[PDB]
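Everything below concerns the one structure shown next.
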Amino acid sequence: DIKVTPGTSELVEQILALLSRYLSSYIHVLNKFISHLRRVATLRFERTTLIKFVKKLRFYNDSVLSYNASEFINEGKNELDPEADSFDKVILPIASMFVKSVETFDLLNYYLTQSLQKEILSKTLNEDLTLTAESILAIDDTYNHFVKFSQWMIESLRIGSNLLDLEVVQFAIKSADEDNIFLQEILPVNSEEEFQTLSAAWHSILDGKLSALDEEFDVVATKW
Amino acid sequence: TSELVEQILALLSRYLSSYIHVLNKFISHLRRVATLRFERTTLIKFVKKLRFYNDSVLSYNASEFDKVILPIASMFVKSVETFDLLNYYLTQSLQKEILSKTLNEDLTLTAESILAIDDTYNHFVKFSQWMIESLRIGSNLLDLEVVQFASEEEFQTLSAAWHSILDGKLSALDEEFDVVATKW
C-alpha cells in the first residue's frame, strides 16, 4: 500500500544513525573499561568476555554505517505502477537490524550490570570498578526506549511476526496473568508522512536518552 | 516452498533445543557450586534467550516475497550471532574461569564437545551465508561477523544437500552433549 518516496532513503539513514550512536556509546565506554581492567589480574576472563561483546557491537556499527539505503530502495518516477517499493518492505530490514541489536544489548546489559557487578564485588570488594547506580538506570532507560521504538516501527507497519518479536515485550505480554511501557500500550497508524512525523518525535526522545547515557558513561569512566 | 521453510526452521529449532537441553543440565549441576553462582546466572540469561527464539520459531507457522524470506534470514542471523557470543563465553572464558576457581576438570567441557560446538556453528554460518547470497537478499544488515575475518532448481538442490549435512552435524553435536552431561 504505502509506497517509498524520494525522502525515504534519508529517513532510513537517520533511523540507522541513532542505532550507530547507541552502539558507538557502549563501544567508547567499554573500550575504556576494558583498558582499565588490564590492571586487575583477577578479572582476566571477564575482560575477554567484554572484548568479545565489543567486537560484536563494532561489527554491527561498521555494518550500519556501511549501509547505503539508496541501493535497497526502488522508487518510481511517481508511483511506477508495479516497480515502486512498498514502504513496509523498505523498513523491514532496518527493524530486523534493530531487533538483533536490541537482543544483543539485552545480553550485554545483563552481563555488565548484573552478573559482572556482583562478580567484581565478590573478587575485589572494589567499588571503584563498579558502575554507578545512575549509569545502570540510564542503561535500562535507553534500552527500554529502543525496544519500544523497535516495537513502534514494526507494529505501526503491521510487519510483525513471531520471528521479529522481542523477548522483553513478549515477557511483559505473557505477564498478562493479572507506566507499563511495552504492554497494552498499543499503536495503530497510517501513511509515510505520518510515519515520518512519529519517527521525528522518537528521534528526539532517543537522542535525549543517548545524551543522558553518554553523560552517565562519562561520569563512571571518571573512576578509571 | 511452505514445507521447505518448515524444514529450514526445524533445523534451527533442533540447534536451539540441543543447547537448551545441555545447558539446563549444566545450570542444575552448578546450582550448589557457590564459586560459580554469577556464571550460572549468566548462563541462565543466555538459555532464556535461546528458549525465547525456539518458542518463536515453533510458533511461527509458514502460511504467509521479501516479507517471508527476510524475517526467516533475519532469525537465522540473529540466532547465529547469539551462539557466537554464547560459544565464546561457554568454551573459552567460562572454561578458564572454571579451571581457575575449582582447580580441576570435573565441570569443564570435553575437547570433543568443543570441537562439535565449533563445527556446527561454522556449518550454520556457511548455510546462512549460502541462503542469503543465493536468494540475493544480502546487505550490511544481514552480514555475519565471522564471515568478515575468515539457478531456480539451484536453491532446492543445495537446500537438500545442506539439510543432509546439518542433520548430521546436529546429530554429532547432540552425541557429544550426552557425553559431557554424563561426565557431570
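Here Swiss-Prot sets the residue numbers for chain B, with the shown residues being 13-76, 92-177, 204-237 in order.
Using the three backbone atoms N, Cα and C, a Cβ is placed for every residue, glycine included.
Mutagenesis annotation in Swiss-Prot: B:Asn36 to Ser, described as Prevents association with ASH1 and IST2 mRNAs and leads to their mislocalization; the structure shown retains the original residue. In the three-state DSSP assignment, the secondary structure recorded for B:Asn36 (mutagenesis position) is helix.
Mapped onto three states, the DSSP output places B:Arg44 (mutagenesis position) in coil. The C-beta environment of B:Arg44 (mutagenesis position), restricted to residues of the same chain at least 6 apart in sequence and closer than 8 Å, is empty. Listed in Swiss-Prot as a mutagenesis experiment, B:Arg44 to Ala is described as follows: Prevents association with ASH1 and mRNA and leads to its mislocalization.
Listed in Swiss-Prot as a mutagenesis experiment, B:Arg63 to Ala or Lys is described as follows: Prevents association with ASH1 and IST2 mRNAs and leads to their mislocalization. Sequence-distant neighbours of B:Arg63 (mutagenesis position) (same chain, 6+ residues apart, CB-CB distance under 8 A): B:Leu28, B:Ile32.
Looking at Swiss-Prot, you'll find the mutagenesis B:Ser120 to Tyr noted as follows: Prevents dimerization and RNA-binding. Reduced to three states, the DSSP call for B:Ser120 (mutagenesis position) is helix.
The Cβ of B:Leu130 (mutagenesis position) lies under 8 Å from no Cβ of any same-chain residue at least six residues away in sequence. A mutagenesis experiment is reported in Swiss-Prot for this position, B:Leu130 to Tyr, and the note states: Prevents tetramerization.
Of all the mutagenesis positions listed here (B:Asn36, B:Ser120), the one with the fewest other CB atoms within 10 A of its own CB is B:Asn36. Separation of the C-alpha atoms of B:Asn36 (mutagenesis position) and B:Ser120 (mutagenesis position): 19 Å, rounded to the nearest whole number.
For chain A, the nearby mutagenesis positions by a Cβ gap under 8 A, listed in sequence order, are B:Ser120, drawn from B:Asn36, B:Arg44, B:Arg63, B:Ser120, B:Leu130. No coordinates are deposited for the 15 residues that fall between B:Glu76 and B:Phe92. The C-alpha atoms bordering this gap are 9 Å apart.
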